[PDB]
Amino acid sequence: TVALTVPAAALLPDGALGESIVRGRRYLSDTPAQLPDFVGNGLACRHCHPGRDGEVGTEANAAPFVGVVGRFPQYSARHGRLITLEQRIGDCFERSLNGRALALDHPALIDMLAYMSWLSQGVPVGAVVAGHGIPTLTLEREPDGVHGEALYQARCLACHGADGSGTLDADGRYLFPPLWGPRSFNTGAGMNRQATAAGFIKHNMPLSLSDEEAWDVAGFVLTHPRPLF
Ligand code: HEC
Ligand code: HEC
């Protein structure tokens, strides 16, 4: 693998590309507000692809976009064929954002691509960046949702809510995003899979959990309704 590096925003070039990248960051950070026609719930890309200092998709084991462009096209079992990065973004619009894929030459989509390509500067095509994706967590027993409920109340509820509906900020963006219910990800999302949710939670939430705790609280989270895909 190669190291995960985050480029300096102060070395963004002047011109069309630089302006595109800045727009791309905003689309990824503020997606419901910026692309209402394509988003069907309360999630922005950054809610599962977080980053620091205003960037998006820069955190190891939270599916960083650093180095993503050199990994596409790639086979998708979902599609039964090779897909492009543009198509992969469409998938998370349709599933994680319970919405509609942008046209593959949509200027907002190209801006998102430009941003991901900026984050990926210097990464060799085909190389795997350390910390890519969301590592799954799988245990050799059923997740205990009763235990998970107790864990949720103690470790998650203060942010994500008794009803899993999250916490809005002053500008109407989710400070703490919804984990279930009508404004959360739909059943087609990867985050609706036990081992992916458990993996995400293990590596990223709160903010630490044992494997058993992550497994069990993920189970509890996924007992709830959410939009159907
Ligand atoms: C509900 C959580 C969630 C939201 C919201 C979300 N994603 Fe994802 N995304 C995932 C998960 C989970 C993966 C799979 C990571 C892996 O392969 O390990 C993923 C994978 C991706 C990948 C492929 C990453 C890779 O390394 O191959 C891209 C590109 C991507 N998402 C773009 C987006 C964009 C753009 C948005 C905003 C429109 C978005 N996602 C919103 C959960 C989310
Ligand atoms: C201090 C507040 C806080 C606590 C406590 C917290 N979270 Fe989160 N959670 C967030 C924020 C903010 C995000 C959006 C991603 C980010 O910025 O890291 C998030 C994202 C998530 C996501 C992906 C986004 C979504 O809407 O589905 C899941 C799943 C999640 N948290 C589950 C949990 C679980 C389970 C716990 C308890 C173990 C937990 N979180 C504790 C603030 C919190």
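Throughout, chain A uses Swiss-Prot numbering, with the displayed residues spanning 32-238, 243-264 in order.
Positions of Cβ are set from backbone N, Cα and C atoms, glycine also.
Swiss-Prot has this to say about the protein:
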- 44-158: domain 'Cytochrome c 1' (DOMAIN)
- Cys76, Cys79, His80: heme c 1 binding site (BINDING)
- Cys123 to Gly: Loss of function (MUTAGEN)
- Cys187, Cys190, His191: heme c 2 binding site (BINDING)
Write down the Cα-Cα distance for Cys79 (heme c 1 binding site) and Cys187 (heme c 2 binding site), rounded and given in Å.
16
Filter the recorded positions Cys123, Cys190, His191 down to those whose C-alpha lies within 10 angstroms of the C-alpha of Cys76 (heme c 1 binding site); answer none if the list is empty.
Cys123
How long, in Å, is the gap between the C-alpha atoms of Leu238 and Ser243 where 4 residues are left unmodelled?
8
Go ahead and report the DSSP secondary structure tallies for the domain 'Cytochrome c 1' (44-158): helix first, then strand, then coil.
47 helix, 6 strand, 62 coil
For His191 (heme c 2 binding site), the one of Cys79, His80, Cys123 that lies nearest, given that the recorded positions are compared by Cα:
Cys79
Lowest local Cβ density (other Cβ within 10 Å) among recorded positions: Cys76, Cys79, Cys123, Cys187, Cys190:
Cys190
Around the Cβ of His80 (heme c 1 binding site), the count of other Cβ atoms that are within 10 Å:
21
How many neighbouring Cβ atoms, not counting its own, are there within 10 Å of the Cβ of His191 (heme c 2 binding site)?
23
Please go through the recorded positions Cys76, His80, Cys123, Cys187, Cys190 one by one and keep those whose C-beta falls under 6 A from any atom of ligand 2; give the result in sequence order.
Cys187, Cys190
Please tell me which one of the recorded positions listed here (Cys79, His80, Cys123) sits closest to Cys190 (heme c 2 binding site), measuring Cα to Cα?
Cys79
Would you list the other residues of this chain near heme c 1 - those whose C-beta lies within 8 angstroms of the C-beta centroid of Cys76, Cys79, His80 - in sequence order?
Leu59, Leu74, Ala75, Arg77, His78, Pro81, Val87, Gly88, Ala93, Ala94, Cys123, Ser127
Just checking: which of the recorded positions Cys76, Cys79, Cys123, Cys187, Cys190, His191 have a C-beta under 6 Å from ligand 1?
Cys76, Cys79, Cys123
Shell list (heme c 2; ref centroid = CB of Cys187, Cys190, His191; cutoff 8 A):
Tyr183, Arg186, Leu188, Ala189, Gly192, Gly197, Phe207, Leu210, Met236, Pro237
